Amino acid sequence: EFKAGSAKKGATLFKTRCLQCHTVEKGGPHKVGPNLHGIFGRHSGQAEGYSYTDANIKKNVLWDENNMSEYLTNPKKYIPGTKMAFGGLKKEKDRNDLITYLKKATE
Ligand code: HEC
Ligand SMILES: [Zn+2]
Ligand SMILES: [Zn+2]
């Protein structure tokens, strides 16, 4: 299950693995992937002005720390048909660290 990790390690993981396709700040632009502001507590496939796949919308997951960890373990396994071209974060340490950071960065 999800447990709070290191947000500093999380921020680096975000910069090096996620930032190329995602912004986190309020009003931040959409890039290859949607801006993630307010992602926790919002259903999947609902960021304003972003064109998602039917699969992402269909999943209809209410994003929380635990399901985000499961999704980030392997995105294509959790949401079959996703256009998010990312293999996943295989270490639970990395997922805990990234999510601790993301919970704050996207608030
Ligand atoms: C580009 C090559 C991407 C990288 C690198 C990462 N993400 Fe991604 N993500 C991307 C796209 C194109 C999409 C839309 C997928 C679709 O099928 O429509 C996404 C989506 C997400 C989501 C869900 C958004 C939502 O439901 O509103 C999340 C939570 C997400 N991406 C997180 C995320 C993180 C934390 C990553 C780094 C570890 C990451 N993404 C990398 C494209 C790309
Ligand atoms: Zn719901
Ligand atoms: Zn906010």
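Numbering of chain A is taken from Swiss-Prot, so the residues present carry the numbers 3-109, in order.
Placed from the backbone N, Cα and C atoms, the Cβ positions cover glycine too.
Residues annotated as heme c binding site in Swiss-Prot, with experimental evidence given as evidence: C20, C23, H24, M86. According to Swiss-Prot, the mutagenesis experiment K78 to R carries the annotation: Loss of methylation by CTM1.
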Inset, instruction - Inside 10 Å of the Cβ of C20 (heme c binding site), count up the other Cβ atoms and send me the figure. - result: 20
Legend entry - Other residues, Cβ within 8 Å of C20, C23, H24, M86 Cβ centroid (heme c site): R19, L21, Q22, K33, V34, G35, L38, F88
Legend entry - Site of maximum Cβ density within 10 Å, from recorded positions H24, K78: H24
Inset, instruction - Taking a cut-off of under 6 Å between Cβ and any atom of ligand 1, tell me which of the recorded positions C20, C23, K78 pass. - result: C20, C23
Inset, instruction - Go through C23, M86, the listed binding-site residues, and name the one with the sparsest Cβ surroundings, counting other Cβ atoms within 10 Å. - result: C23
Legend entry - Alpha-carbon distance [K78 (mutagenesis position); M86 (heme c binding site)] in Å: 8
Legend entry - Inter-residue Cα distance where the pair is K78 (mutagenesis position) and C23 (heme c binding site), in Å: 17
Legend entry - Recorded heme c binding residues, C20, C23, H24, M86 - maximal Cα separation rounded to whole Å: 11
